[PDB]
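Asks: Supplied in structure tokens, the structure appears directly below.
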Number of protein chains: 2
Amino acid sequence: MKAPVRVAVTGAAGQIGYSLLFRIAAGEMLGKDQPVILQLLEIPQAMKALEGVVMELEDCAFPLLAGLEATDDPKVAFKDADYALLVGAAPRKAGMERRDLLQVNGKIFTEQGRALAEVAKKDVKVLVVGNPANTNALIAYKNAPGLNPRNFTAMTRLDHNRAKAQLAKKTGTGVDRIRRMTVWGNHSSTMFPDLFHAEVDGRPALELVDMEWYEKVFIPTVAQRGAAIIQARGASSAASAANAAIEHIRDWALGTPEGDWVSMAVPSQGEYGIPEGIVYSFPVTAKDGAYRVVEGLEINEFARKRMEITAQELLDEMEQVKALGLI
Amino acid sequence: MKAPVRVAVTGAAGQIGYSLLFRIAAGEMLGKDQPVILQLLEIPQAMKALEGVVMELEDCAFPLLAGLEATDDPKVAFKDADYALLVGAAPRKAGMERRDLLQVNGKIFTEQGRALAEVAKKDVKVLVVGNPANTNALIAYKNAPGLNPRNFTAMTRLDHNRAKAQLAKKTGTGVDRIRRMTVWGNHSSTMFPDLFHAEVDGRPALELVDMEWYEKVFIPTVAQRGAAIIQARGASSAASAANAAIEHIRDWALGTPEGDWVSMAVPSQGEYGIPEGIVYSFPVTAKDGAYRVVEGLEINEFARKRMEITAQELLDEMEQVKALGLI
């Protein structure tokens, strides 16, 4: 009954894409009643592999996959796109410094931001997964004239889900009974998982766990989780990252649970005193395709300090891209 | 919410498992209101990697995942299991002939067959994906007296889904409009994709495509599809295989659509003249945990010949394993 929506995904032949595309086609991201047209983008040298991915999707015989297209041209992939997941970023080259990484991404996201502004739906919803997510999203929307900056977001949902999982394990309760978890700031190590407003069965989390555990165990464990996965499996956490990306888009489009909220890195408008422009993770609720930052939360010194630290890291990264003339 | 069911999966840390576990935990296999308890099995050397997979699953914060346990002991993994997906088989390393491979698979499935008979639910539904699927299932059920042999099946759903995709592509119609596809016999190359009863938008398939294309293009392409994916992506088609595995269990536990059927390799009871005992793919309809071969179908010589050839291959494999003292 519903008309198909176009979903563009970059870095389509990579690991996250491999764990992501099949669930999207299965209807797990936008609803089992929502047909989807996948428009996949890859760099020229990965087009053969992308064709392999296309064949696997066809071999799933998905009743909701209304269309499937592979290309190496952003203007074709983003054509009339309703949603865009920017997964592909700059590969970690050898003998390459951090700054050098920034310039490569700068070229990638400036071009993609331009393509989007040129051929996608004016209200296209964008999620940046490629690292560094927050700054890449910044570069993208700053280079997307005519489009709504607020429709450019970055992912922190994996960190958010990881936090919920740790709290559940600690308190011995189902993760499904955990709500109001918050991750503030950058996608990086300065990211701040907030338990001050989180609840376990309706009870404040800090009534179940002490501050020492929170500061000395919870925070560092959430921040190091990605590395733990790598040390154990010998590969990055692509499957859980893909799940988080799906949930990020899903909750944004279909809505958040009543009385709960999720984490999304979005362009700041000064909420909580956070500098404008930088893509910062905030607690947010969503309804009918629009999100809103949850304001009014009490912020104590402990949280304040960590929120400012991550904000400053984001300001620093923003300074660097400005210097490089990317924005 | 239904009471939780226990789903055992072997080779849990491998490629198929990585594309399989998350969708199962998401409710894609048994329904969005059916809680699941994943009991994962791996070989001792892969237990660390499996712990990594366990962490990624936790990090998805799945509301339906009521339990999660990793082990290297089949008696622990299959304990009270309602479903068992046997994915892990013998790894083919250099210096191993067919006989060598059959020996190790023989020990693997005799042990798992015995473990299932000893600790799993009496009505445990078993799907064998590890190759050679059909023969491994035979070894498994023959070594599981006490358990319904019809409960031991082998997968042909990927071949089935691939066949539907090719027909859809050729006729230029949505794959959702393709029904009554059938794959008979062995999981291997002698596998026979039947187009004589298939319909496209209600019309007989052979009315839209000719026999020349069927024999010279359709059959070979479906048979070589797995190799085509490897050549394009550089890796096996684990995601589409996991999808097929999910649909195989899903359509069995829940049910097949009205007026349609699917393909499943199951212990023959003499249907269509197929020797008794060998796990052979047949067209089947299913309802709430029980399937039935679609008998009474008109079989032409073109199909008979191929059904006969693939059946002979299975007989020979059965004789090979019998001579090795595995059954």
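Residue numbers in this text run from 1 along the chain shown.
When the header is checked for method, it gives X-ray crystallography, 2.1 Å.
Every residue gets a Cβ built from N, Cα and C, even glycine.
The active site, proton acceptor annotation in Swiss-Prot covers A:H187, and the record cites sequence analysis as its basis. The annotation NAD(+) binding site is assigned in Swiss-Prot to A:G11, A:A12, A:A13, A:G14, A:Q15, A:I16, A:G17, A:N105, A:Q112, A:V129, A:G130, A:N131. Under the heading substrate binding site, Swiss-Prot lists A:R92, A:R98, A:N131, A:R162. What Swiss-Prot says about the natural variant A:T190 to I is this: In strain: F428; produces a 2 to 3 times higher enzyme activity.
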Asks: For a quick check of packing: other C-beta atoms within 10 Å of the C-beta of A:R162 (substrate binding site), how many?
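Replies: Excluding its own Cβ, the number within 10 Å is 28.
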Asks: In angstrom units, rounded to an integer, how far apart are the Cα atoms of A:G17 (NAD(+) binding site) and A:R98 (substrate binding site)?
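Replies: Just about 24 Å between their Cα atoms.
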Asks: List only the single closest residue to A:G130 (NAD(+) binding site), chosen from the recorded positions A:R162, A:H187, A:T190 by CA-CA distance.
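Replies: Ranked by Cα distance from A:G130 (NAD(+) binding site), first place goes to A:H187.
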Asks: Go through the binding-site residues A:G11, A:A13, A:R92 and tell me which ones have a CA within 10 A of the CA of the residue listed as 'active site, proton acceptor'.
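Replies: Checking each Cα against the residue listed as 'active site, proton acceptor', there are no hits.
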Asks: Cα distance, A:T190 (variant position) to A:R98 (substrate binding site), nearest Å?
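Replies: Counting only the Cα atoms, the answer is 17 Å.
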Asks: Rounded to a whole number, what is the top Cα to Cα distance in Å among the residues the record ties to NAD(+), namely A:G11, A:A12, A:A13, A:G14, A:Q15, A:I16, A:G17, A:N105, A:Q112, A:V129, A:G130, A:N131?
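Replies: In whole numbers, the farthest two Cα atoms are 20 Å apart.
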Asks: Could you tell me the C-alpha distance between A:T190 (variant position) and A:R92 (substrate binding site) in angstrom, no decimals?
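Replies: So the alpha carbons of A:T190 (variant position) and A:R92 (substrate binding site) sit roughly 21 Å from each other.
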Asks: Considering the recorded positions A:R92, A:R98, A:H187, which residue's Cβ sits among the greatest number of other Cβ atoms within 10 Å?
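Replies: By the 10 Å Cβ neighbour count, A:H187 comes out on top.
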Asks: If we check Cα distances from A:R162 (substrate binding site), which of the binding-site residues A:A13, A:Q15, A:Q112 wins as closest?
Replies: A:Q15
